[PDB]
Amino acid sequence: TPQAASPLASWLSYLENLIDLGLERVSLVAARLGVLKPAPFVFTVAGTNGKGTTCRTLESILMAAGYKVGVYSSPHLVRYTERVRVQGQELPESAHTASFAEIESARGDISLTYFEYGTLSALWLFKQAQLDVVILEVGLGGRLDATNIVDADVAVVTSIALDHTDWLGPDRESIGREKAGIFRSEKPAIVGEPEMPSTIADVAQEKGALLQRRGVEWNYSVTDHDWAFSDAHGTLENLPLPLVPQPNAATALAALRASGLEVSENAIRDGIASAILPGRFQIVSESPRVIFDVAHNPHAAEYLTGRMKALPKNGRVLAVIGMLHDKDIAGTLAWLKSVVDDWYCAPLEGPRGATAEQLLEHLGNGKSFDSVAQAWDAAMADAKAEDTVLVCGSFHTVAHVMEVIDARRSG
Ligand SMILES: Nc1ncnc2c1ncn2[C@@H]1O[C@H](COP(=O)(O)OP(=O)(O)O)[C@@H](O)[C@H]1O
Ligand SMILES: [Mg+2]
Ligand SMILES: [Mg+2]
């Protein structure tokens, strides 16, 4: 058993090597720790896709508005510490190991899972920091996610589509019911998904939550160079085109206006203008245009394909791909194949990672490589200045490339 002085790596290894579902055990330990209400105001964000960027937008705006903000996020690209941000920054590794020692002693003989530990740890780090606002990204689903032991002041649903069907149900209706579990009596329930499953309205009714959905209570319009927003409180014009998916920026703005937090129009403009997340349609360079997007399911791949198609009339689209078997590979590739010209396949290490050959079988074309790095090198060697190189398929794939680019800065 590690201690507060142990290196973080020893903690994570200990946490990775570990019954009765339901939030009881995690709730009982959280009660002993007094972290059930991490800040005076909490936003909890659920959804199939766009949770991370909706959270980032909220954080950007609130920081410009002068609030002390904490953000819980998952998963992480490279380092575990990316998961807990305070004022947009990561916390010392020793802060994380101390919180782990605190949870370890507080749990007594109560057993916790990896995500339960990390969630309690984030709640603890936030409490210690004395913040005004805490933004929690749900780990998986809603009703049964560790983040649901906290009662959100504003609950958010970014989108609903298919992913984690093994846990959440086989359809949008069953998935929507689970995600909506984060709703609360008399609290705004912000739904940014344009085709809302009825089960979300059912759950809002069962709880007495205040449902405010895109297309009904609020809406937005776009232009080639800006956008406008509207809700029951009025409208906003000439907003900055976002650097995160357009639907998520509107969702965050809706949740923000519904919170009653005092935020000026200028703090809104500044926050929307600077909100961006590595690996979420990130334009890394030009000539050739390089893009990183961790789209790992059919709904996100369809969104990426729409973005790809909106790009200027180009040359060729080369793609560097690595995927995990626990995702709908065939479904994801079907969409991507509609815009990709040349495929460069690589394996992902471990148990759940697919081999280059497995991806290739789905593609029907392309070259296989020994690693993501070699695939990346090959794509960049072949790419012309008028082309676009896309690194996609998983967080692991985008991370492998960011790390190689970084290490080379040192050569
Ligand atoms: N509203 C959305 N609709 C469709 N796909 C989306 C949306 N938001 C994000 N995505 C896709 O999901 C990927 C990851 O998004 P992310 O912001 O990390 O959301 P999440 O935290 O729920 O995974 C993006 O890189 C993009 O491919
Ligand atoms: Mg996420
Ligand atoms: Mg997920």
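Going by Swiss-Prot, the residues shown for chain A are 6-23, 28-420, listed in order.
Placement of Cβ uses the backbone N, Cα and C atoms for every residue, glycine included.
Record features, source Swiss-Prot:
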type    : residues                                                : note
BINDING : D29, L30, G31, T122, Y123, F124, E125, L153, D154, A155 : 7,8-dihydropteroate binding site
BINDING : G59, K60, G61, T62, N257, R289, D302                    : ATP binding site
BINDING : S83, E146                                               : Mg(2+) 1 binding site
MUTAGEN : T122 to H or W                                          : Causes large decrease in affinity for both THF and DHP
MUTAGEN : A155 to H                                               : Causes large decrease in affinity for both THF and DHP
BINDING : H173                                                    : Mg(2+) 2 binding site
Give me the sequence-ordered set of same-chain residues, not including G59, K60, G61, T62, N257, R289, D302, with a C-beta within 8 angstroms of the centroid of the ATP site's C-beta atoms. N58, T63, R65, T167, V253, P254, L286
Just give me the nearest neighbour of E146 (Mg(2+) 1 binding site) among the binding-site residues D29, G61, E125, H173, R289, Cα to Cα. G61
Suppose we screen the binding-site residues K60, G61, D154, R289 by Cβ distance to ligand 1 with a cut-off under 6 Å; which survive, in sequence order? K60, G61, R289
Taking the recorded positions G59, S83, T122, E146, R289, which residues show a Cβ-atom distance to ligand 3 below 6 Å? none
Please check each of the binding-site residues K60, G61, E125 and report the ones with a CB atom less than 6 Å from an atom of ligand 2, ordered along the sequence. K60, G61
Can you tell me the CA-to-CA distance separating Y123 (7,8-dihydropteroate binding site) and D302 (ATP binding site), as a whole number of Å? 26
Rounded inter-Cα distance in Å - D302 (ATP binding site), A155 (mutagenesis position): 27
How big is the Cα-to-Cα gap, in Å, between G61 (ATP binding site) and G31 (7,8-dihydropteroate binding site)? 24
Quick note, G31 (7,8-dihydropteroate binding site) and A155 (mutagenesis position): C-alpha atoms separated, nearest Å, by 9
Winner by Cβ contact number (other Cβ atoms within 10 Å) across the binding-site residues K60, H173: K60
Spatial neighbours of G59 (ATP binding site) that are distant in sequence (at least 6 apart) but have CB under 8 A: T167, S168, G201, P254, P256, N257, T260
Out of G31, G61, which of these binding-site residues shows the lowest number of other CB atoms within 10 Å of its CB? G31
